[PDB]
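S.K.: Can you read through this structure? Questions will come right after.
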4 protein chains.
Amino acid sequence: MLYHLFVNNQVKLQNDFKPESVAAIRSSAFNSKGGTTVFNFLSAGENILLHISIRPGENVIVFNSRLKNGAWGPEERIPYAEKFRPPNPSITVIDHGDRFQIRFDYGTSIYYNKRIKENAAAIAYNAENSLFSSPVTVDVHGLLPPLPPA
Amino acid sequence: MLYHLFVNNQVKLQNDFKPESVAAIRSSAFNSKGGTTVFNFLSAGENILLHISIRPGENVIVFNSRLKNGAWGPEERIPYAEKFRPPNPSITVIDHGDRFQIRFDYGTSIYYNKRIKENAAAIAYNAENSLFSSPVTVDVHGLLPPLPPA
Amino acid sequence: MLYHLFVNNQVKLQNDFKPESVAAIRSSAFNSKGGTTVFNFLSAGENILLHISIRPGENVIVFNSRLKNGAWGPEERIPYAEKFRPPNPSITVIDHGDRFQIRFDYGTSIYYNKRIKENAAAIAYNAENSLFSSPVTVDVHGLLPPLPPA
Amino acid sequence: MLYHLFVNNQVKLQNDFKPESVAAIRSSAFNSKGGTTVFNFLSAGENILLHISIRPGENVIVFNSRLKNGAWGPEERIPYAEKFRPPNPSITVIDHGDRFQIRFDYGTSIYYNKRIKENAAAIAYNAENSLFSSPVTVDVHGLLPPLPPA
Ligand SMILES: C[C@@H]1O[C@@H](O)[C@@H](O)[C@H](O)[C@@H]1O[C@@H]1O[C@H](CO)[C@H](O)[C@H](O)[C@H]1O
Ligand SMILES: [Mg+2]
């Protein structure tokens, strides 16, 4: 399923993002002057199941979760440098049941253990000055699609 | 290469669209009450190499070409009904050297013999009330990619 | 649909290979000392709709057709060199209605106008000392599959 | 990289199967009357890193590991029923660093925590009466490839 996810907006998913689901987010641009750029996977109750905060200014990408009216938990941090490939950078998120896998354009996959036991009903995209295009292209799968060779 | 092509706008291609090239256009929506929706492949000199006029009202899709300041040639027409698959309809255009292949979601491909011997430098998208999303997602390849098994 | 096509053997297709169909043939090896290696697309009546004779020693690839009991027609020839990429070379055949498209690993596509107006029911593979593996992997599609971004 | 893995045989990988690697195993057949069918991922020292024993008669798929000259460890079991899709069933194995993901045609993936900390140098296939074709097609990637749309 193809969605166009606009900056400072969200897309309501046709079906729950749940174990086996794959979200392939692709940008048509890389804005080198972009600031903190965020993607959130939200439950129907607006709990933030997976928060991805890309922060060029701190050279970090931060992962976290929080309940709608609750506090942020411990942060899981990785370096920002050499993760994205211009001019079409990407983020791929896969739900593995007990954890999410997050893949950027370079480096090994990041794994983030689930903290809130709910499926996602929406994906949100926030930035005052995005690193990426508005919208981003998002293809969401219920399961890994058949793979091309080589 | 990924482009976001907005309605009543165009995208300037990073490289010439030429023999072997593939453009996969995908919409995030289908607006069944939409009106005439147009895609043009344009040369650097703004000649319309391939014009695709999708007309729900006349129940036809019209293919044509014209020079920048010239007249339209003879029309090539096919039925509009049962060509598109909501909610993510698509148009795939392939340059076969002597002719373009155009494939929608249903039916056999349309083949359109080239009339203007130039490569395309841009793709334009026009509609007052589009059948499709704005933008559409466009992936352009210099050659057919490795294919998944399904 | 996946088939394993062995040397000096054939595969009977589950469905007719007809307009829009795609056959992606892939080898697990390349024996550069191999001899003439042939693929045939056969109708139910055993007419050879498309014959591909790959001849390293003559430095040509020859395309032709013939009826079951018939003489070969005129040959359509291209050079052999600079077509195949080791160690997993490929041949992709697409039925465009009035002609076949044949793509190797390098170079522009070859187009071969249809001579016998029948669909293919089988694909055969013959060689005394094949350039390719036994079997080759063959994925056959009724229409071009959705394409990866790269 | 494409391999043809024959029954009661193995393939030596051109590169180590290691974190981020993907092996897509595809059969050209499903033999309904077939018996216990095994795939092993082996290290260069012939330790069995991942053993997959598919047992139609017992309605189970058993996962385990053992050193070359060592005994099996504790088993991890899942149901066999409705995991495979005729006529081209598949198994996809992905190395996630601390664990393997194993995905069949239906149901949720199986995750198997690594027991022996070595990369795999070969994949073996064993059966007296295989559920699957001989060979099976195996495409091995160093990283997840770009994904086609749904
Ligand atoms: C019969 C011809 O023999 C020699 O003249 C070759 O140089 C020609 O190409 C012909 O060879 C035959 O060609 C047909 C296709 O036209 C088949 O490939 C046949 O197997 C081959 O012997
Ligand atoms: Mg009009």
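Cβ coordinates come from backbone N, Cα and C, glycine included.
Quick paste of what Swiss-Prot says about this protein:
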| type | residues | note |
| --- | --- | --- |
| DOMAIN | D:9-141 | domain 'Galectin' |
| BINDING | D:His51, D:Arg55, D:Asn64, D:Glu75, D:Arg77 | carbohydrate binding site |
| MUTAGEN | D:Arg55 to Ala | Completely abolishes carbohydrate binding. Loss of toxicity towards C.elegans |
| MUTAGEN | D:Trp72 to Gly | Completely abolishes carbohydrate binding |
| MUTAGEN | D:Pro146 to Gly | Reduces the stability of the tetrameric structure |
| MUTAGEN | D:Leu147 to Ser | Reduces the stability of the tetrameric structure |
| MUTAGEN | D:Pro148 to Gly | Reduces the stability of the tetrameric structure |
S.K.: Taking 8 Å from the centroid of the Cβ atoms of D:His51, D:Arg55, D:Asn64, D:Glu75, D:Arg77 as the cut-off, which other residues in that chain fall inside it around the carbohydrate site?
M.R.: D:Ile52, D:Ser53, D:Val60, D:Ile61, D:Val62, D:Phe63, D:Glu76
S.K.: Return the recorded positions from the list D:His51, D:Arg55, D:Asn64, D:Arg77, D:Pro148 for which some CB of chain B is under 8 Å from the residue's own CB; sequence order; 'none' if the set is empty.
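M.R.: Cβ contacts with B, in sequence order: D:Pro148.
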S.K.: Using a 10 angstroms cut-off on Cβ to Cβ distances, just flag whichever of D:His51, D:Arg55 is the loneliest among these recorded positions.
M.R.: D:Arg55
S.K.: What are the DSSP helix, strand and coil residue counts for the domain 'Galectin' (D:9-141)?
M.R.: 3 helix, 67 strand, 63 coil
S.K.: Cβ neighbours within 10 Å, counted over all protein chains: which one of the mutagenesis positions D:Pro146, D:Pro148 has the most?
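M.R.: In terms of Cβ crowding, the pick is D:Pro148.
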S.K.: Which ones, of the recorded positions D:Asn64, D:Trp72, D:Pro148, are Cβ-proximal to chain A (under 8 Å)?
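M.R.: Sorted by position along the sequence, the hits are D:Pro148.
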S.K.: Taking the residues the record says bind carbohydrate (D:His51, D:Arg55, D:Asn64, D:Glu75, D:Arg77), how far apart in Å are the two Cα atoms that sit farthest from each other?
M.R.: 14
S.K.: Using C-alpha atoms, which one of the mutagenesis positions D:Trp72, D:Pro146, D:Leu147, D:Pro148 comes nearest to D:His51 (carbohydrate binding site)?
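M.R.: Of all the candidates listed, D:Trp72 is nearest in space.
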S.K.: Less than 8 Å, Cβ to Cβ, versus chain C; work out which of the recorded positions D:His51, D:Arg55, D:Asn64, D:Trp72, D:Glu75, D:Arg77 satisfy that and list them by sequence.
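M.R.: Listed recorded positions meeting the cut-off: none at all.
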S.K.: To the nearest whole angstrom, state the Cα distance for the pair D:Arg55 (mutagenesis position) and D:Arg77 (carbohydrate binding site).
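M.R.: Checking the Cα atoms of D:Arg55 (mutagenesis position) and D:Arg77 (carbohydrate binding site) gives a distance of 11 Å.
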